[PDB]
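Beneath this line is the structure, given in C-alpha cells, with notes to follow.
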Amino acid sequence: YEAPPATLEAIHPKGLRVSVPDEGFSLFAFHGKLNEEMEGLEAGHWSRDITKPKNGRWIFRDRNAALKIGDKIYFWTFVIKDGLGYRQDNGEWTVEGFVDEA
C-alpha cells in the first residue's frame, strides 16, 4: 500500500478540488496536470504542499483547472505519515464528481 486514493472532484471551469482521507499524515504535496500525463515523476502544472489537514482530511482547491465531467487526470502525490513517507502512482483518475467553489 502507498497512500490512500485521492478524491479529485470536478469543480467549475475556473478551478478544481482534490481531497484525501487523512490516516495520520503530517505533510502533503500536490503536483499534477489535466488530460496530460507526465514522466519521471516531475512537477506537472499544479504545485503546492499541504502542511496541515482541514476538517479531518487534506482538502485542496485550485483556480486554473478548467475541466468538466468526462475529463481525466494523471499525476502523483507525496505524503509523510509517522515519518514513513508515502506517494501515489499510476497517475490515472476519471472525472466523476461535480462541485461548487462556494
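By the numbers in Swiss-Prot, the shown part of chain A spans 17-118.
So how was this one determined? The header says solution NMR.
A Cβ is built for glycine as well, from the same backbone N, Cα and C atoms used for every other residue.
What Swiss-Prot notes for the published mutagenesis of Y17 to A is this: No effect in binding affinity to curdlan compared to the wild-type. Taking a C-beta cut-off of under 8 angstroms and a sequence separation of 6 or more, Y17 (mutagenesis position) has no same-chain neighbours.
Positions annotated as domain 'CBM39' by Swiss-Prot: 17-116.
For the recorded site, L24 (mutagenesis position), the DSSP three-state label reads strand. For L24 (mutagenesis position), other Cβ atoms within 10 Å of its Cβ number 24. The mutagenesis experiment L24 to A is recorded by Swiss-Prot, whose note states: Decreased binding affinity to curdlan to less than 40% of the wild-type.
The mutagenesis experiment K30 to A is recorded by Swiss-Prot, whose note states: Increased binding affinity to curdlan compared to the wild-type. Counting only residues at least six positions away in the same chain, the Cβ atoms of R79, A82, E117 sit under 8 Å from the Cβ of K30 (mutagenesis position).
Among the mutagenesis results in Swiss-Prot, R33 to A has the note: Decreased binding affinity to curdlan to less than 70% of the wild-type. The residue drawn here is the original one. Around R33 (mutagenesis position), the C-beta neighbours below 8 angstroms that are at least 6 residues distant in the chain are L24, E25, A26, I27, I75, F76, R77, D78, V115, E117.
One entry in Swiss-Prot concerns the mutagenesis experiment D38 to A. Its note says: No effect in binding affinity to curdlan compared to the wild-type. Over all protein chains present, the Cβ of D38 (mutagenesis position) has 19 other Cβ atoms lying within 10 Å.
Mutagenesis annotation in Swiss-Prot: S63 to A, described as Decreased binding affinity to curdlan to less than 90% of the wild-type; the structure shown retains the original residue. Around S63 (mutagenesis position), the same-chain residues at least 6 positions away in sequence with a Cβ under 8 Å from its Cβ are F46, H47.
Around the Cβ of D65 (substrate binding site), 10 further Cβ atoms fall within 10 Å across all displayed protein chains. Annotation comment: Swiss-Prot describes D65, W92, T93, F94, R103 as substrate binding site, evidence class experimental evidence.
Recorded in Swiss-Prot as a mutagenesis result, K68 to A carries the remark: Decreased binding affinity to curdlan to less than 80% of the wild-type. When other Cβ atoms within 10 Å of the Cβ of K68 (mutagenesis position) are tallied across all protein chains shown, the result is 9.
A 10 Å cutoff on Cβ-Cβ distances gives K70 (mutagenesis position) a total of 11 other Cβ atoms nearby, all chains included. Listed in Swiss-Prot is the mutagenesis experiment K70 to A, annotated as follows: Decreased binding affinity to curdlan to less than 80% of the wild-type.
Within 10 Å of the C-beta atom of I75 (mutagenesis position) sit 16 other C-beta atoms, taking all shown protein chains into account. One entry in Swiss-Prot concerns the mutagenesis experiment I75 to A. Its note says: Slightly decreased binding affinity to curdlan compared to the wild-type.
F76 to A appears in Swiss-Prot as a mutagenesis experiment; the accompanying note says: Decreased binding affinity to curdlan to less than 60% of the wild-type. Of all Cβ atoms in the protein chains displayed, 18 besides its own lie within 10 Å of the Cβ of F76 (mutagenesis position).
DSSP assigns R77 (mutagenesis position) to a strand. While the structure shown retains the original residue, Swiss-Prot records the mutagenesis experiment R77 to A with this note: Decreased binding affinity to curdlan to less than 60% of the wild-type.
In the shown protein chains, 18 other C-beta atoms lie within 10 A of the C-beta of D78 (mutagenesis position). For the mutagenesis experiment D78 to A, the note given by Swiss-Prot reads: Decreased binding affinity to curdlan to less than 60% of the wild-type. Loss of ability to fully initiate the activation of the phenoloxidase cascade by beta-1,3-glucan.
Recorded in Swiss-Prot as a mutagenesis result, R79 to A carries the remark: Decreased binding affinity to curdlan to less than 60% of the wild-type.
The mutagenesis experiment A82 to Q is recorded by Swiss-Prot, whose note states: Decreased binding affinity to curdlan to less than 80% of the wild-type. DSSP assigns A82 (mutagenesis position) to coil, not to a helix or a strand. When other Cβ atoms within 10 Å of the Cβ of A82 (mutagenesis position) are tallied across all protein chains shown, the result is 14.
Within 8 Å of the centroid of the Cβ atoms of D65, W92, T93, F94, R103, where the record puts substrate, the same chain has further Cβ atoms from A19, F44, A45, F46, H47, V95, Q104. Each of the binding-site residues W92, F94 was scored by how many other Cβ atoms lie within 10 Å of its Cβ, and the smallest score goes to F94. Pairwise Cα distances among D65, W92, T93, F94, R103, which the record gives as the binders of substrate, peak at 13 Å.
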